[PDB]
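Heads up, the thing below is written out as structure tokens.
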Amino acid sequence: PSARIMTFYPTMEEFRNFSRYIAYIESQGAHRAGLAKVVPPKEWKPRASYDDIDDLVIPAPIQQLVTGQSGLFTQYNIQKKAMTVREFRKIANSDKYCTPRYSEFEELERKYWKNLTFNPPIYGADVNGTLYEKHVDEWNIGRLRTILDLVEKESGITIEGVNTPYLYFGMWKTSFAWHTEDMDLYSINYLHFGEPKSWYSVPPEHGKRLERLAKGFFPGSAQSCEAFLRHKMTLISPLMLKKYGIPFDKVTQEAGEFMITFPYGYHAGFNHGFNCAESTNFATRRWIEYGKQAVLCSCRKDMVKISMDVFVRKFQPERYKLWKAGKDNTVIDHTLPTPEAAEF
Ligand SMILES: O=C(O)c1ccnc(-c2ccnc(NCc3cccnc3)n2)c1
Ligand SMILES: [Cl-]
Ligand SMILES: [Cl-]
Ligand SMILES: [Cl-]
Ligand SMILES: [Fe+2]
Ligand SMILES: [Zn+2]
């Protein structure tokens, strides 16, 4: 009930200061759902036109093969040859891959879960780049100016799609599997244009229960890596979440809207048709404890690992020594707002 997804409508004055707005929506309890929508002021636009991007290269499109049954699936990625947005769009909008006919979201959703394993779509994922113009200073995914920037500006370490922006070109039925962000960071997702993106969310206070459930259904995977959900290959239908008593909410994001995900907010979803979304990670002071406690995948090589030392040193100086001795036993309360939210 207080873990349901909220939508916010900032004025241009509220929108101006990013980290301040995030702190505001946490004061209203937005973080409890693990996901929140923000509809920007009708005046604001990140780009003048999306006609001049047909020559943009998607270097590594992915075909999404999905195997499973009874609401439990595993997704396998087959990388395909580079293509342009124009060539992707043509395939997306072709008769073979286009959105089927439907009336209500519920019908499209039933079609997603019924046809998930058929006709594998192509996802134009993880494209380095921004579609914002340089002048745009509000909610600019390339330069949000949050404390996550301390990873670059204390070690020159750049982590693609984490402290830099990614673009995602979707088509009908392309999916994102159940996961939290690397290091349990926040994320920001802006749908530039096109057909909607629908999302499922589990409240961070029920995150562990989702993990216990997924371990039960994939014991082999859980055995090879405790954090296997971080492989971003596990899909689980809402019918199964409901059957096993996991609380979740759903929301559809339309072009021109932001979705924010919160630390330890498990999320998943799918694209309704051809679209383009930009995203990256960010942090607030509240995140630091999640970062310190995040359960990481070590079974693969290049996995995103951020050193927490700089954060603990700067923002928790009184706990640094204990933390470094491995004796910090701080317990996270998923209901508390970020320190920054006391203003509101
Ligand atoms: O397809 C989408 O629209 C979507 C939505 C939400 N999350 C993701 C997503 C997919 C994969 N990883 C992460 N988060 C961690 C991460 C790690 C490295 C680079 N970028 C992100 N998020 C993708
Ligand atoms: Cl309560
Ligand atoms: Cl077309
Ligand atoms: Cl560390
Ligand atoms: Fe994500
Ligand atoms: Zn792993």
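Residue numbering in chain A adheres to Swiss-Prot, whereby the residues present occupy positions 10-353 in order.
For all residues, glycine too, the Cβ spot is worked out from N, Cα and C.
The C-beta environment of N198 (2-oxoglutarate binding site), restricted to residues of the same chain at least 6 apart in sequence and closer than 8 Å, consists of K206, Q262, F267, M268, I269, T270, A286, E287, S288. The 2-oxoglutarate binding site annotation in Swiss-Prot covers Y132, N198, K206, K241.
Summarising the annotation, Swiss-Prot assigns Fe cation binding site to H188, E190, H276 and lists experimental evidence as the type of evidence. Under the DSSP three-state reduction, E190 (Fe cation binding site) is assigned to coil, being neither helix nor strand.
In the three-state DSSP reading, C308 (Zn(2+) binding site) counts as coil. For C308 (Zn(2+) binding site), the same-chain residues lying six or more positions away in sequence with a CB closer than 8 A to its CB are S233, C234, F237. Look at Swiss-Prot and you will find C234, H240, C306, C308 tagged as Zn(2+) binding site, backed by a large-scale study or a structure entry.
The domain 'JmjN' annotation in Swiss-Prot covers 14-56, and the record cites sequence analysis as its basis. Counting residue by residue with DSSP, the domain 'JmjN' (14-56) contains 18 helix, 7 strand, 18 coil.
Packing around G133 (mutagenesis position) is summarised by its Cβ count: 29 other Cβ atoms lie within 10 angstroms of its Cβ, all protein chains included. Classification of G133 (mutagenesis position) by DSSP places it within a strand. Per Swiss-Prot, mutagenesis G133 to A is noted as: Abolishes histone demethylase activity; when associated with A-138.
Looking at Swiss-Prot, you'll find the mutagenesis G138 to A noted as follows: Abolishes histone demethylase activity; when associated with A-138. Other C-beta atoms found within 10 angstroms of the C-beta of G138 (mutagenesis position) number 15, with every protein chain shown included.
For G165 to A, Swiss-Prot lists a mutagenesis experiment annotated as follows: Abolishes histone demethylase activity; when associated with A-165. Under the DSSP three-state reduction, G165 (mutagenesis position) is assigned to coil, being neither helix nor strand.
There are 19 other Cβ atoms within 10 Å of the Cβ belonging to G170 (mutagenesis position). Annotation of the mutagenesis experiment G170 to A in Swiss-Prot: Abolishes histone demethylase activity; when associated with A-165.
Swiss-Prot documents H188 to A as a published mutagenesis change and attaches the note Abolishes histone demethylase activity without affecting ability to bind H4K20me2. Long-range Cβ neighbours of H188 (mutagenesis position) (same chain, at least 6 residues apart, Cβ-Cβ under 8 Å): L238, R239, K241, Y275, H276, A277.
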Length of the line joining the Cα atoms of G170 (mutagenesis position) and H240 (Zn(2+) binding site), in Å: 16
Largest CA-to-CA spread of 2-oxoglutarate binders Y132, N198, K206, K241, angstrom: 17
Rounded Cα separation (Å) that holds between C306 (Zn(2+) binding site) and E190 (Fe cation binding site): 12
Shortest C-alpha distance to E190 (Fe cation binding site) - which of the recorded positions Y132, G133, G138, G165, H240: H240
Least buried by Cβ count (within 10 Å) of the binding-site residues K206, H276: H276
